[PDB]
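In what follows, a structure is listed as structure tokens, so that the remarks can point back to it.
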Amino acid sequence: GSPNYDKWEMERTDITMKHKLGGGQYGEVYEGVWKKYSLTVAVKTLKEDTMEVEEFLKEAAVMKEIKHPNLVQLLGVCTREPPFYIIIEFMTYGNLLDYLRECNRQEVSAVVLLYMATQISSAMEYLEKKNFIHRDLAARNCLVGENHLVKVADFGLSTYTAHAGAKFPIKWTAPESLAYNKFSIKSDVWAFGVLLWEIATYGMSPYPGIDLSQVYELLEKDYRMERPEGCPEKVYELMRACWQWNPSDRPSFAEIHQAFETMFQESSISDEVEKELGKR
Ligand SMILES: Cc1ccc(C(=O)Nc2ccc(CN3CCN(C)CC3)c(C(F)(F)F)c2)cc1C#Cc1cnc2cccnn12
């Protein structure tokens, strides 16, 4: 309502800055508090004098355009001068990889594994529809909140090893992306498949006992990860479709989401009945 108003910009002093999250594993991401409203937030920062200004500013632009229940939601930025902030709502249970590695499987049961996958493929259908490419989909890049709410994120984490002049997470990376640097919503589909396998194993590292140097060549001979113990057949079938060698042969996220939503609804019906028996 005044000449230098920007609806996304906040004042840094609105925000109480506290500890770095995850002991550094998320980069420059800090727990903060938006004082006026209490709200605990997460704050990504870039200090002055860096060669990352353009990339950070590009990140802010993108988030201003992303609005979905299962994608991280921008609350505000500080980008009028250094240090830059990007502020989003705090997700209390941390990243999905660790959550799966530390959980109680009585709570995180098979209906919850289906819930997680449905939420993630819904965030990816949205990106698919808006013609975005995530480019680093993985359980380390999903966040968990109350009642197994899952939101997709991207910390810019690049485990990652040297490849084609940069750092790639080989075991999540689609073949055309490794071979030709070709990234698309279809390579995200390949990665979602590895994420499904991460969920199914409660967070095991992919391609167990296989050294990264052998992954591409095995994939090119049509080797794929085997079905995890206890992974339902239909879910494995979806994994193998995400891992079609030709990107065009892989399902869309719309299709994947509809599949998971159906299975989640069926599973949830069984879950509520067992619980209703428990109560009583
Ligand atoms: C402070 C912060 C800043 C930024 C982001 C962030 O996720 N950035 C992001 C940037 C771009 C994109 C889309 N592009 C991907 C690349 N692609 C080439 C283009 C499309 C997306 C996506 F989610 F939409 F994918 C996310 C997360 C946080 C957090 C947090 C937080 C909240 N609670 C907790 C608890 C523990 C740890 N962290 N934490």
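Think of each number as a place in line: the chain as shown, counted from 1.
Going by what the header records, the deposited coordinates were determined by X-ray crystallography, 1.9 Å.
Note that Cβ sites are derived from N, Cα and C of the backbone, with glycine treated the same way.
Around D136 (active site, proton acceptor), the same-chain residues at least 6 positions away in sequence with a Cβ under 8 Å from its Cβ are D154, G156, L157, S158, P169, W172, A191. As annotated by Swiss-Prot, active site, proton acceptor applies to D136.
For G24 (ATP binding site), the number of other Cβ atoms no farther than 10 Å from its own Cβ, over all displayed protein chains, is 9. The annotation ATP binding site is assigned in Swiss-Prot to 21-29, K44, 89-95.
The note that Swiss-Prot attaches to the published mutagenesis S2 to P (Swiss-Prot position 229) is: Strongly reduced inhibition by GNF-2. Packing around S2 (mutagenesis position) is summarised by its Cβ count: 4 other Cβ atoms lie within 10 angstroms of its Cβ, all protein chains included.
One mutagenesis experiment catalogued in Swiss-Prot, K44 to M (Swiss-Prot position 271), is accompanied by this note: Loss of kinase activity. In the three-state DSSP scheme, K44 (mutagenesis position) falls into the strand class. Other Cβ atoms within 10 Å of the Cβ of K44 (mutagenesis position), summed over all protein chains shown, number 23.
For the published mutagenesis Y160 to F (Swiss-Prot position 393), Swiss-Prot gives the following note: Minimal reduction in ability to autophosphorylate. Of all Cβ atoms in the protein chains displayed, 14 besides its own lie within 10 Å of the Cβ of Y160 (mutagenesis position).
As a published mutagenesis entry, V273 to L (Swiss-Prot position 506) appears in Swiss-Prot alongside the note: Strongly reduced inhibition by GNF-2. Neighbour count (other Cβ atoms within 10 Å of the Cβ, all protein chains): 10 for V273 (mutagenesis position).
Separating the Cα atoms of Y160 (mutagenesis position) and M91 (ATP binding site) is a whole-number distance of 24 Å. In the structure as shown, the Cβ atom of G27 (ATP binding site) sits within 10 Å of 14 other Cβ atoms. Selection of the recorded positions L21, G27, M91, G94, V273 by a Cβ distance under 6 Å from ligand 1 yields, in sequence order, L21, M91, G94.
For the pair formed by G27 (ATP binding site) and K44 (mutagenesis position), distance between Cα atoms is given as 8 Å, rounded to the nearest Å. When secondary structure is read from DSSP and collapsed to three states, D136 (active site, proton acceptor) falls in the coil class.
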